[PDB]
Structures are given as C-alpha cells and as structure tokens.
Amino acid sequence: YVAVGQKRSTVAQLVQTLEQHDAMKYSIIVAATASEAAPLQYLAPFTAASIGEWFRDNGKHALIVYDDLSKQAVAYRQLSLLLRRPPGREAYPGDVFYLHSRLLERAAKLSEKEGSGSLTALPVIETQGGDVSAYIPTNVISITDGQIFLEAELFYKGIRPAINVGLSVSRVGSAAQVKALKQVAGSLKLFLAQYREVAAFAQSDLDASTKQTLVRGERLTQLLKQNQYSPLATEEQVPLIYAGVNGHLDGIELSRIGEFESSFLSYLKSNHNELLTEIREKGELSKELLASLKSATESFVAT
Amino acid sequence: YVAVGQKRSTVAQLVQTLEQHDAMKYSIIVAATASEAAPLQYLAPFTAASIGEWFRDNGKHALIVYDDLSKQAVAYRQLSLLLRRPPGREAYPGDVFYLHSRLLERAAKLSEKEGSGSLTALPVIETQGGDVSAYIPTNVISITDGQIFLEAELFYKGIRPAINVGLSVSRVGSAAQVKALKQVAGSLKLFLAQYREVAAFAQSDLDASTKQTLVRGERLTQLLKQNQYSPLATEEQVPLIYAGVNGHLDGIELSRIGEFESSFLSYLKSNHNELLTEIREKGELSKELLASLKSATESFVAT
Amino acid sequence: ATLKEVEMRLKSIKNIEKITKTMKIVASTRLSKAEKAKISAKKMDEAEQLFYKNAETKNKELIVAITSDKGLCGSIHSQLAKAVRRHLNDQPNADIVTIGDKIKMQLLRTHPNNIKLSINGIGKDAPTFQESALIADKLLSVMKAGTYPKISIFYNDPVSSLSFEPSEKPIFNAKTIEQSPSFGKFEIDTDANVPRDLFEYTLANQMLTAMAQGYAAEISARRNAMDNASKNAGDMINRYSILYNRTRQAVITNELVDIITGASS
Amino acid sequence: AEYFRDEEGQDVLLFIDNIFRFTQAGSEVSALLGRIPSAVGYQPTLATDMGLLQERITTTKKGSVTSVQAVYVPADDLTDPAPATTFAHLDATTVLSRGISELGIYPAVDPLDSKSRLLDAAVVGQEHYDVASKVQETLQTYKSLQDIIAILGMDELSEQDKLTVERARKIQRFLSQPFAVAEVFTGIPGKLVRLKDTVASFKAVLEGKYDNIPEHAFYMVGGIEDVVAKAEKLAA
Amino acid sequence: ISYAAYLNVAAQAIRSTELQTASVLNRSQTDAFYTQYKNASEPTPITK
Amino acid sequence: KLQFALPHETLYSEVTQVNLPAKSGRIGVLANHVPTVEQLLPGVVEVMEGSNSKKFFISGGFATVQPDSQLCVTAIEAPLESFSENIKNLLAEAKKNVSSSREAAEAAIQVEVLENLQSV
C-alpha cells in the first residue's frame, strides 16, 4: 500500500487497522506522508514500484495500490515550478504524463519464460468534484486499462460500496473472472442494465414489466451492499448471486434482504457445506451442482 | 484563388476541377499549402493581393478569393508565439486585427480618375461550429462589408447551397444590383424574413395569412436551391424570381417545383427568348416587358 | 463561474428533459386505459342516440363544460374557453355550470356573473357512471335544467390520437321528446312519464360519455404536450451544451494565459 | 510506408493509433522546447506538425499510401483544437459504434454516422450514388420511423410505411457480414464482398427482387449471390 | 330522487360481495365536492 | 341486433327471444315487436340467442326496440351468477340498518334489490 501525502495520523490508523485484521503478515506500507518532503513524495511511487518488482521478478504475484497519484502530481508540480522547468496545463509539468505513464507501465503480468510473475496494480485517483476532464484525471484514464468510478450520490444514499456500475468498466474483465462466478453473473449484468434504464420510471401506474424490473433491481442493489471493512469470500458470493439471478430474492422484502444473506449462508453452512466445499474446490459449477444449488436456495427461500 | 492552409492533394483536385471547367486560362492560383512553412503562409495572402493589385492598377476588373483567412490567423498565431510576442485574446496575437485589416483594405473599386480599378474580395472564414462571436470571426466581420453566413443545419437538411438568410447581409449590396434584379426582387429578403418569422411560431400561427406565406416561403426555398457546379444565367434568374415573387409558384405543387424551373425556362426561351434578350441588354423591365413576363409566366404556370 | 453557472443551468435543463420524458411515458400508459373505456361508453351512448335519431327529436340556456383539474395537457383549457365565448355570443348571458377547475378559472374571468354552479371535478380516475349520475341529479334538482329550453354541453372529442377538437352537443328536453315527429313510432305508455324519465336517463347517459371522451382527450393531449416538451428541452440541451463546451475551452485558455504571463516575467 | 510506395510502387495502408496521442506527445515536446503553448495547451506548431505528417500520406504516381487513423476525441469536444486540426486533414470518417455491434452487426459500423467526403456522386459513380442515397434515405427514414412506430404500434405501419420497414429490416440484417479474421472469432466463415457485388446487393433490395426472402436470411451473409444460398438454407 | 339516481342507488346495492371484482368497487367511489356558485360568490363546495 | 350494455362492458351486440322486467311488469320480445320505449326496473333478465339462454341480473335501465329492430338495452351494471348467499345475508343486514335511517329512498332500493336477489 503506497500511502501518498496522507497525514501520519491517518496512516497510523491504517497500520493499526491492518494489524487488527492481522494483515501485516503480507502487507508492506510504503509511506510518504504529508510531512515527508515533496521530492520524497515525487519519487515515492517509483520507489514503491521497485519493491514490487522484486516480487514480480521472483515470479510471485503481488498487488500494489498507489493511493493517490493525484497528490503525487501536485508534488511534481511543486518541484517543477520551483526548478523553473516550463509549466503546462493546469500548471502541471508537461511530462507529468510521461512520469505517470512510466509508473503505470512498470505493472505487468509476465510471460511464463520470465516466470509468469506479476505485479498487479490498482492506482487510486481523487477527482475534484468528479472532474474527469481535469488534466491529471484525463491522462490517467487514458493510461489505465479500466476504471471503477465511485459515485457520491450512491454514498449519500447509503450504498456502500458506492460504485456506479455505469461508469465502472473493465476491459480485461471476464478473462480474469472465476468461471463459476462468470456463469452466474451474465444475468446480473443484464438485470442491472435494465434497472438503470427503468430507474426514472420509479416516479404512478407502472407497466408490469417495469415493475418486475424494479423489484429485481431494487433487491439486487440491496444485495450488492456490503458493510465496509468486512470482506466476503467468493464461495459465498456465488450462492447469493445465484438466488438473485433466479429472482428468488424478488419475494423477499428489502429489510429482509440483509437477514436473508447471513441466514442463507448459515443454512448453507449447516445444510449444504458439500455445496460450499464443491464451490470452493471445483471453482466451476456443473449443471448438477447448479441444479442442487437451486434446490438449496428454494428451500432456504421457503424459510 | 488563394489556397492557404489546404492539403496539397486538395489543391490538386481544385486545379484539375478548374482545368476541367477550362477556367484556368482566365485565373491564377496561388498556393500556400499546409506543408508550406508557417512564415510562407503568413505572407501568402499579402503576396496574392499584390498580384491582384497589378490587375486593379491596370484598371481591369478582377476578383480574389482568399480561402481561408482563418488559416492565416492560425499561421500568424504560430508566428507570433514563435516570436515570443505575448498571446492576445483567445490566444490569437494582439495584432491579428491589424493583420486582417491591412490585408483586406487592399481591395477597392478605384475611382474613374484613378483608373476605374476593381478587385472584388471574398474571404472565406472557417467557423468552429458556428457562433459568430469568436475573436477571429468578429475581427473579420468588422472589416468586411456584408457576410454570407452559411447554416450547417440547413446544409444537413439538404439546402445546397446552405445560405442562412438570417445571418447573410450585404451592407453595400443594392448599389451593385442590376435594375432588373431590383424590380423582380420585390423585397424578397423581407418576404423570407416573414417566412422565417412564420415558421418560427408555426410549431399558434394557423392563420390563413400565415399559411399563405408559409406555402409561398417553403416553395420559395425550393427555388433557392441550386445543384452546385451548375450555375444559372443571370437572364434566366430574372424570370424565376418574377414567378416566385408574383406568387405564381403557389400554382406549382411543392414536389414539382424543380420540374417547373427547367420547364418554365425552356418554355420561355421557345415562346420568346426575345424577352430574355431584351432584359439581357436593357437590364430593366419596362411596363411592357414586365407585363409580357407576367403573361408568359401565367401561360407556363397554367400549363 | 460562467462555467459553473452554465453547468448548473444545463443540469437543470437535463433534469427537466428527464421529467418531461418520464411524464410522456406515464401519459401513454394512462392513455391506453382511457381509450378502452371510451369505446364501451360510446357504444352505450350510440344505443341511446339510435332512439333520438329514429325519433327524429332535436331540441335561458345552460352551458355545461368539462375539463379536469389537471393542467399541462395542451390547449384543451383555452380552446374550450374560446368555444365557450363563441356560444356566449349566441345568447349573451347564460347559467354556466363548470365541471372541472381548468375551464372554471378561464371562464370565471370572461363571465363572472354567469357562473352559477361548479363542481370540484372528477379525480385522477376516469369518469364513472356513479359520478355522472350524482352530477346529473344535482343538475336537475339545483339548476332545474329542463326549465332552460336550451341545454348545451361542451367537452373535448378526441378527434384523432394526435388531435382534440372541443365539441358540444344539445341535450334534448322532455318537451322535445313529446313533440318529436317519430314519437308516434315509439309508444307503449302514457301512464309512465317516459319523457320525464328518459330525459333524466339520457341527461346522465350523454353526460357520462361526454366526460369519458373529454378525460381521454385530456390524457391524449398530455401525452402530446409532454412529448413536445421533450423536444423543446432537447434543443436547450444542445444549445447550452455548445455554450458549455466553448466555456470550458475558454477557462483553459484564460488560465493558461495567466500562467504564461507569470512565466514571461 | 514511403519505401513501399515510392520504391516498390505498391499500395500501403498505414494504421496509426490515437492521433490524439500524436497531439499529446507533440504538445509536450513543444513545452519542453520551451515554446509558449497555444490555446488549450496545444503546440504553437500544432498545425504544421500535423501538416507534415499528413501530407506525406497521398497518392503519388508510383503508388498510394492510405491511412486509417484512430481519433479519440477529448471529452467529445469536437470544438477542441486537436480534433478540429485532425478533421481538417481527414478525408473520410468511419464511425463504429458498439450499440450497433450490439444489434448483432459485425461489422460494427454505425451506418448513419458513416460518412466519407468522397461519397460524392461523380466520384463513386452516379448509379452507385443513387443506390447509396436511396439506402441512406431508407435507413434514415426507417430509424426515425421506428421511434414512433415502436410507441404507436406496428398497426400504424401503412402500406407505404411497411414497404420501407420490410426493406429496411432486411437491409439491417444484410449489413451483417461475417468476415475472414473473425471467421474464427464469431465462428462463422468469412466473406469478402467486393464492390461490384455491393452495388448489386443494394440494387436488388431496393428493387425488392429479394424482398420476399426472410429478414434473417439476410442476417450474417455476404452479397447478392450469397443470399441466394441462404434463401435455400432458410427453406431447408 | 331522480330516475337515474334511483338506478344509481340500485347499481350500488348490486355492488353489495366477495363474489365480484375490484373494478366495480372502484366505480363505487366518489371524489368531487359540488362547488356551489352564486352571483362569483361561492356557497360551500359540499361533498357529492 | 341486441345491444346489451354497461358503461364499461357491452355484453351483446336480432337475438331470438329476450325477457325483460320493466316498469310495465315483464315483457318478452321475440323477433319483430312494435318499437317500444320501456324503463327497465331492477331485474332478472334472460336473453336467448337461438335455444341457448343466458341469465342476467340487471340494475334497471332503459329498453327500446328501435323501428330498425335493434333492441337497445342500456343499464348501469349486470351476469346473475356473479351477483349470486353471503351477499344476500349482508344485504339483509344493511337493509335493516338503512330501514331505520334520502335515506328512506335508499332503504326502498335496499328492500327492492334484496327481494329481487331473494328471488334467486
């Protein structure tokens, strides 16, 4: 985790939280804090990258999260302007593009000759009022392959995690998706797509088709809430999503969606931990397994 | 024909087009293509105008079309910036007004004492998605007398040529205008600014008076259209305007207007080209010529 | 500043576009039900009209008018107002019964002494026989409608699904029914005051149909209006978008110029 | 490319990726060279650099390069100087859309946004022009027509209106041409439909000769000849 | 009571139970309050 | 032709024999009949088209044989079977309460409908 420009107090909490979740047994926190000098801040992601390269070079995999390159940008600006190097758009040096592009190009998934080893990366960019047209955002958007775009309205509307599906895209996407989860999430994509379009129809007499969409859409959105700082295993993501896909959650009340999730999971843990183990180990769900899964969901849905 | 800032390929098509219409023998082409150096482009209109002035100062009548002075602005902008002279409004240098004005005012209808000289000027400005407010366009507008603003919406909506009549003015035009084309042109500009008004509020104006105007207006618009690269004779234009102005074009259903035009002209020539020769020399319509034309127009319209 | 004030205005325009779009769709939804009712109603009316035709009937004055409380459904309100004024040339002063707020207001302005009865007006739901019946019943009792030898009702006939023409018809008095020439080919009673019964029955039967026709015309108009609104809103989106884009460029240029000016020193 | 054209007399096709990134790279180099960046931060040498690049692309007597360039608009602001400068050089525009591709059309070309400046009547042939204009008019009317046809109902489709709809929905499918590189990728054998047969295909659909062959028997097939086969298969 | 009002009350009585549908019941609802008028001047808009 | 109609439903659109209860007692119409106007009282109505017979409970209305032999029946609402025991029980209770309670006219209708219902 590359904490860029963040106050030492904030990073102390981060460290403490990591310790609480006992995650220091794989985490490294490269820290260039607010106090730390703007040259240190400038070279900080580059420095961080080298740590990652060692893992990648060892053929291992790792994930480096640059948070946030926006403050790195400002620091480079400070250096450049002070070194009297020519200013540029939004008073950022012209080769800020070159620097950022170089940084994000040190992340890679290597060839098996080289070891196959990877350095997964996930840069975080802070948008100043969602101004994606802003010079540092626009540049980064071009360099990156994919974006996930968090949306303030959703956050306020208590949808945590607040991810606006419309403005989140992955262009690597399903190539790197668990096969089981891929099977059970084509439907999910289509349902949500309709829900977005049929969103404004929420404001008198509504078509039965739209109302079906609305029930499915609202329940799905509710399903996609997750209480932050509690992650959830994929082998427990798939049963819940299967239910939603089969629209078995449509009947369940919004208030009971939350209750449904934990209860269904507990039901699976007692009743069908064969299924859970199968999901976990097989990673692919055969027609028979998806069959069995439907049965289990129905039974739980009845209670 | 001054070609500034144009692809050398495009210019070659133009030359070939002109030589296809064998018009080259009376015309000069000056070329300052996009490839040609920015200072060469800067001096390119000025040089062309010198050649024009030699004709003007032969007393001979001429025309010079400067395509596109908007590209001269970009060139002068480039030059100015490369001379490290501070950028002006809209980043176009502060002497850009001076540049255009010095160029433009070298075109003149010299007095009979000083030679009877003429050198007509048509300078072609490339608006960035219209909006005549824009520093380079406004600077040009102020120098020029008359504008021939062209409307993209009308172009798309198949009016070729797409001569916006809201934003086309001629600030000294009527003096030039031939008496034949003053008489037949019975405030057609006013009439089609009654059509313009009428169709403004049509989508209300259900008044039969407005409708009569709308029927005339729409039909008149059909007459304006001309298949580009096939220009009509002046003599021939006189009857067409007579017809429409005198409202004999309501007698033609809108669909068949194109047929009417050609047929009407063929009819007139066959019936009596004597009239057309007479207005060709007289350049005025006597009461008799006017009546003869009214009568003849009624004859074809009926048929 | 320019950019932000443009942008907020453009967002407003966007929201307006969205609402007018949404409204247009919901209007269509309502319209289908409206049309369905009108057929069945019109068929029933036609059966009564069969009597009046075959009977060859044909009739102060009464004016009854029909609009909904709801606005934003074209020029129904004022085309009807215009046609009321036209039939208030026929007889200058008349007793105005206004069924619905939209005609009530416009008409109240044009003639204020003429307004004698008014109705709060039929709600969201399309007109129903029960409602028509009560309005008719009060019309007979309160206004003594038959006393006025002219009775005329105004409503909006939904001429085509893209048009509405305000339309009127004359309610045939019981006196009329008596003296109808082919009254003699409708006979079986004289100990039942069939004119006095049939008059009442067709007072309502005609009125319900007129109301149903009107309500449908209103919902149709609303669809039309909300559609045209969307088009107008679109035009503003495009115009202010061009301004937005230009304004965006201008900010970049002006800001850049400031940086350059500083750099030059 | 120029070695191929000039010294091997062949036609070439030169792809460029983002020419937006040609601009972006150039803008930086100007600023680095210390030159005052012109409006919207773009090169003071913006025009000339594009000019040099895009006047070496031409038809010489020897051969001709042809260049397909990729233009990634900056926020869709056509008014921005960099797209404008590009558009000045451009001769044709191919406007692929994914909505269109989602209507099952491979190629993904959005037909109403497909435009060339050598779509000119003389250039492409008068006959070709007339056919093209009709197909464009048909599609244009169809698209608009479907807007209110969907809402109003298909019962509103008059004899005149449904003549256009029948032809149009048939044309829409007829556009779908599986092609050789994606023979594997779609899984459907490729088709390389040459220009003469293109004119022929549209001539017949316009003349409604093959308007009696089902809509999806024009789906995912090539030329006029091809849909003779497909007609047989539809029946089979 | 008027003849069609007489029939109306009868229709309502026929709408009296579980052996019948909602649409009838909806047709047996009353909204409007007849807004009595005079002169301009308005006697109260008593419920219909 | 036979128009049997409600505002929202047209049950029939000549139909062989129709038997109607009117303020004239009961009248049956078969083929041509002189062109009457009859007030339909709250009713049990039978409509026969061919030999097939359909039974209706009708809220009263108007009946008019037209001289073009169109039996225009217009009524506010009607089937007999849909109207048809618990409903009668309820109607009896409501009739009683209204009996004690315009309220007089209402009660008269309640009794009339209750009797007419009681008949079936």
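Going by Swiss-Prot, the residues shown for chain C are 34-92, 104-309, listed in order.
Every residue, even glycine, has its Cβ placed from backbone N, Cα and C.
Here Swiss-Prot notes a natural variant, C:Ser207 to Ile, with the remark: In strain: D273-10B/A1. In the three-state DSSP scheme, C:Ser207 (variant position) is classed as strand.
Every protein chain considered, the tally of other Cβ atoms within 10 Å of the Cβ of C:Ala273 (mutagenesis position) stands at 18. Swiss-Prot gives this note for the published mutagenesis C:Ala273 to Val: Lower activity.
Looking at Swiss-Prot, you'll find the mutagenesis C:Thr297 to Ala noted as follows: In ATP3-5; dominant suppressor of the slow-growth phenotype of yme1 strains lacking mitochondrial DNA. Cβ neighbour count for C:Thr297 (mutagenesis position) (all protein chains, 10 Å cutoff from its Cβ): 18.
When other Cβ atoms within 10 Å of the Cβ of C:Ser308 (variant position) are tallied across all protein chains shown, the result is 10. What Swiss-Prot notes for the natural variant C:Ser308 to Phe is this: In allele ATP3a.
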Just counting, how many other CB atoms are there within 10 A of the CB of C:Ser207 (variant position)? 13
Cβ under 8 Å from chain B: which of the recorded positions C:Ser207, C:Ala273, C:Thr297, C:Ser308 qualify? C:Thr297, C:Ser308
Closest to C:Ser207 (variant position): which of the recorded positions C:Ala273, C:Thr297, C:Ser308, going by Cα position? C:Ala273
C-alpha spacing of C:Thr297 (mutagenesis position) relative to C:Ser308 (variant position), in angstrom: 16
Take the recorded positions C:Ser207, C:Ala273, C:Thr297 and keep those with a Cβ under 8 Å from any chain D Cβ; what remains? C:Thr297
Hey, how far is C:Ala273 (mutagenesis position) from C:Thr297 (mutagenesis position), Cα to Cα, in Å? 36
For C:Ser308 (variant position), just give me the three-state DSSP call. helix
